[PDB]
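To start, the structure itself, in structure tokens.
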Amino acid sequence: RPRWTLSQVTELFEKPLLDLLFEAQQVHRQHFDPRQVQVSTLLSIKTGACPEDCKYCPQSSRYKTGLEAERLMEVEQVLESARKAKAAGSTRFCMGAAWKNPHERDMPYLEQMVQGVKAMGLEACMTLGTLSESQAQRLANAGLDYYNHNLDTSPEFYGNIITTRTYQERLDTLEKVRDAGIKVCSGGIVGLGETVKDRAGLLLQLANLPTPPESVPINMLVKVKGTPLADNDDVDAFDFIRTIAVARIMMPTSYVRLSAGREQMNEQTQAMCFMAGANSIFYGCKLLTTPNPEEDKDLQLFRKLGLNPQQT
Amino acid sequence: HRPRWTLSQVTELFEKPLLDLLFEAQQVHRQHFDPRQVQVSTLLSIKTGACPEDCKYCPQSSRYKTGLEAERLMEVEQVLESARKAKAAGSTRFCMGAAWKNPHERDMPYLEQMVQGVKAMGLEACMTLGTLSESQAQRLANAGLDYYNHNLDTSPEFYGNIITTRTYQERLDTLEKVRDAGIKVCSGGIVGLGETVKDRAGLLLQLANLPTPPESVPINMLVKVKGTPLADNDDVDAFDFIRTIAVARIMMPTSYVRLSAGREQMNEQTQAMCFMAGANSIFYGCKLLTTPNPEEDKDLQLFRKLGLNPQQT
Ligand SMILES: C[S@@+](CC[C@H](N)C(=O)[O-])C[C@H]1O[C@@H](n2cnc3c(N)ncnc32)[C@H](O)[C@@H]1O
Ligand SMILES: C[S@@+](CC[C@H](N)C(=O)[O-])C[C@H]1O[C@@H](n2cnc3c(N)ncnc32)[C@H](O)[C@@H]1O
Ligand SMILES: C[C@@H]1NC(=O)N[C@@H]1CCCCCC(=O)O
Ligand SMILES: C[C@@H]1NC(=O)N[C@@H]1CCCCCC(=O)O
Ligand code: SF4
Ligand code: SF4
Ligand code: FES
Ligand code: FES
């Protein structure tokens, strides 16, 4: 099937914002039920001491960021929080480990977790890093509906942010999950230092794949004292907007999840975003380790804009 | 004569799922206007201060504190002066605004003389002097005046709680005087005076079901001013000041909806939402009549971020 050239995507990032937003909606409405948004709540199955060196992450053992390092929680502890989240109203549960790759000793537990979450009635999706053909097929057999694995940016920039991994090294993991028979959730971050071109490259990347990701998160950089990116220039909202617009147009059939950084965004913006095409969010006090808009505020905005039949 | 919007037909909109409403909005707007293109009018207060009327929201009302340096009508030069700096400044239409109930015959020669200079200076001329009368209108028109401002502020069924020194009708009368005069009508209202979804509805529904709805339809957001009885008021959720523009856009396609008064209080995104909503005119400058307004640069800058106009240098 036809793909996207780069000088074909840069076109968008250059298009008159407003007009782009229009096409955006135009598209979105042709493939999704507007006023309807996807709600996934996640927790950190295991947080803290992390090997890799992402210039943006606060869990990287490579930096200060004084983070209370915790150790993988028992299957109960997970299913516990999983429950409060189901009842809390979320549809999909997202466990996230702070690893490079899971360990064989882990699997039995990771597996056991998906079990409970899958039977509990909600969707199960975890992000454990680079899993391998074996692990995948195991997670899939257990249940896991989705797997998270981001590209963060253009391959031509991945270097300035992440080094402990091959840009390719990730692509490989997606396909492992693809063939595994699990849904792929892949996305990036905005405002790492990247440029209009870089971002372009990112979408352009996970866009020209065998079968683009079902869910495409677009996080806005969460500056954290310690991480080398901490002291960074904030991204004009309008640019974090446009990014969603492009993504929506570029992958119609895909769920664009306005995530990470909503807490920093204002009402209107999120509105702009949803309009832009964004149709999924993380719902809750916190996501992995940073702050997130509180359930109520979320629920309240959800209605102001008139999204969902989740009013009581 | 043509069709008229029912009320239970407009309340429908104010109830419609915001986002979806915004869509129709744009849908409509694009069918009657050149998006990415916005109208720029800059105004000044030909005469400010001591005002007779008692609008619960206005800071010029002689009825309240608001410590406003009361100034007296400026000479024709003083006006044309500021008028010039504003033309060069890049604005298209000039808007003089007096703080009167109605102009005085002694005024006219000067008001007339003003329109003269502004009209010849090369830009559009529009002034708001209150309730002018058949005579005055035809005089202003003969001089040049392209537009006349006269707002309805809200539903007739609420006008009372805000304004009392005038008959809701008393204004309608003035519009028509201007209509027949052969001048463009700029009529609009304010949001967040205390009004309710229904009230607002009534407002649009009002100036919407007229002989020929106003070319320009301003929609000001209430500017709380210490002193005015409205000062201590609940702020209006942006999303509601948004929706209001949406409805107006749909309800009067052929009309210019001017996002005005209160932009200074609004944030980037909102104005964006607004323009998208249908809003396509603004007041450009440091100040409008007496409150603060976003500075030319900030304006020009946002204008480009969103990609509006060929006004880039
Ligand atoms: C919570 S992590 C877990 C990643 C997993 N350990 C791996 O690397 O396989 C998933 C994504 O969260 C995003 N993220 C984490 N911390 C962030 C921050 N402080 N600011 C912005 N995005 C962040 C990054 O895009 C990251 O790849
Ligand atoms: C500058 S005034 C002059 C009106 C003129 N004297 C008349 O009565 O015909 C025009 C409109 O500005 C709006 N306005 C003035 N002050 C305002 C404020 N503080 N907040 C919101 N709107 C205001 C009101 O709708 C007012 O009728
Ligand atoms: C795993 C989820 N997928 C994603 O793209 N972002 C979430 C991770 C958290 C991002 C915000 C920074 C933090 O983790 O504290
Ligand atoms: C005359 C113009 N028409 C209108 O609706 N607003 C302008 C007047 C100013 C509104 C904001 C409050 C002030 O006057 O300072
Ligand atoms: S992002 Fe994933 S890999 Fe990079 S440091 Fe944080 S947890 Fe480890
Ligand atoms: S709004 Fe126009 S009329 Fe009402 S008090 Fe102020 S100047 Fe006088
Ligand atoms: S993180 Fe679980 S689906 Fe995107
Ligand atoms: S105020 Fe002069 S045109 Fe609306």
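Note that chain A carries Swiss-Prot numbering, so the residues on display, from first to last, are 4-315.
Note that Cβ sites are derived from N, Cα and C of the backbone, with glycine treated the same way.
Features reported for this protein in Swiss-Prot:
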BINDING   A:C53, A:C57, A:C60  [4Fe-4S] cluster binding site
BINDING   A:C97, A:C128, A:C188, A:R260  [2Fe-2S] cluster binding site
DOMAIN    A:38-256  domain 'Radical SAM core'
MUTAGEN   A:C53 to A  Total loss of activity
MUTAGEN   A:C57 to A  Total loss of activity
MUTAGEN   A:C60 to A  Total loss of activity
MUTAGEN   A:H152 to A  Weak activity
- [ ] Can you check which residues sit near A:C188 ([2Fe-2S] cluster binding site), meaning Cβ under 8 Å from its Cβ, same chain, 6 or more apart in sequence, and list them in order?
- [x] A:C128, A:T130, A:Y149, A:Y150, A:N151, A:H152, A:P216, A:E217, A:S218, A:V219, A:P220, A:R260
- [ ] Starting from the Cβ centroid of A:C97, A:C128, A:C188, A:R260, which together make up the recorded [2Fe-2S] cluster site, report each further residue of the same chain whose Cβ lies within 8 Å of that point, ordered by sequence.
- [x] A:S43, A:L45, A:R95, A:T130, A:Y149, A:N151, A:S218, A:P220, A:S283
Open item on the list: I need the CA-to-CA distance for A:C97 ([2Fe-2S] cluster binding site) versus A:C60 (mutagenesis position), whole Å please.
Closed with: 18
TODO: List the Cα distance (Å, whole number) between A:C60 (mutagenesis position) and A:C53 (mutagenesis position).
DONE: 10
Task: Secondary-structure category, per DSSP, in which A:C57 (mutagenesis position) falls - done: coil
TODO: Could you list the residues of the same chain, at least six apart in sequence, whose Cβ is under 8 A from the Cβ of A:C57 (mutagenesis position)?
DONE: A:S63, A:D155, A:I164, A:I165, A:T230
TODO: Mind running the recorded positions A:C57, A:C60, A:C128, A:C188, A:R260 against ligand 1 and keeping the ones whose CB falls under 6 Å of it?
DONE: A:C60
TODO: Would you count the other CB atoms within 10 A of the CB of A:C97 ([2Fe-2S] cluster binding site), including those on all shown protein chains?
DONE: 25
Open item on the list: Take the mean position of the Cβ atoms of A:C53, A:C57, A:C60, the recorded [4Fe-4S] cluster site. Which other residues of that chain put their Cβ within 8 Å of it?
Closed with: A:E55, A:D56, A:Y59, A:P61, A:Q62, A:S63, A:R65, A:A101
Open item on the list: As a test of the contact definition, list every same-chain residue at least 6 positions from A:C53 (mutagenesis position) whose Cβ is closer than 8 Å to its Cβ.
Closed with: A:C60, A:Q62, A:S63, A:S64, A:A101, A:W102, A:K103
TODO: Enter the number of other CB atoms within 10 angstroms of the CB of A:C60 (mutagenesis position).
DONE: 24
- [ ] Would you mind sorting out which recorded positions among A:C60, A:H152, A:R260 put a C-beta under 6 angstroms from ligand 4?
- [x] none
Open item on the list: List, in residue order, those recorded positions out of A:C53, A:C57, A:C60, A:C97, A:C128, A:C188 with a Cβ under 6 Å from any atom belonging to ligand 5.
Closed with: A:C53, A:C57, A:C60
- [ ] Just the recorded positions from A:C53, A:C97, A:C128, A:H152, A:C188 whose C-beta lies under 6 Å from any atom of ligand 7, please, or none if there are none.
- [x] A:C97, A:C128, A:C188
